[PDB]
Amino acid sequence: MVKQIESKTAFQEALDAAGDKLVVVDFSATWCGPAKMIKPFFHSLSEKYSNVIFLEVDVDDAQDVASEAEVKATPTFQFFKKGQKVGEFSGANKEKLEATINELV
Amino acid sequence: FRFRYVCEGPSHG
């Protein structure tokens, strides 16, 4: 299902509890429209891909996660698996989430 | 305040 990260502590725990399924992270700003404007897609895949783990991060209130990931543009899609990174891509591209997930699925 | 860098969502085009 989906899982919100409020601090770096929940970040690592998210990957550990994410099991071995894919893990896509949405680095969108809650106060920014253009970023949150794409949540109806990323979060929607939650019901279309119940076999995938989706996370959420606040690049403004969780600068700790964005700092470690050095995010400089939102939304930033980052893919993790077993606590390891396998791919990543930013830019409003909700349709790409489909091809990317089916790729490293 | 909660501000950081630019949001290149559907803002580019």
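Count begins at 1; order follows the chain as displayed.
According to its header, this structure was worked out by solution NMR.
Keep in mind that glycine also has a Cβ here, set from the backbone N, Cα and C atoms.
A:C32 (active site, nucleophile) carries neither a helix nor a strand DSSP state and counts as coil. The active site, nucleophile feature in Swiss-Prot is assigned to A:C32.
In Swiss-Prot, the entry for mutagenesis A:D60 to N states: Loss of pH-dependence of dimerization. The structure shown retains the original residue. Taking Cβ-Cβ distances under 8 Å and a sequence gap of 6 or more within the same chain, the neighbours of A:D60 (mutagenesis position) are A:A29, A:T30, A:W31.
The number of other Cβ atoms within 10 Å of the Cβ belonging to A:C32 (active site, nucleophile), over all protein chains shown, comes to 21.
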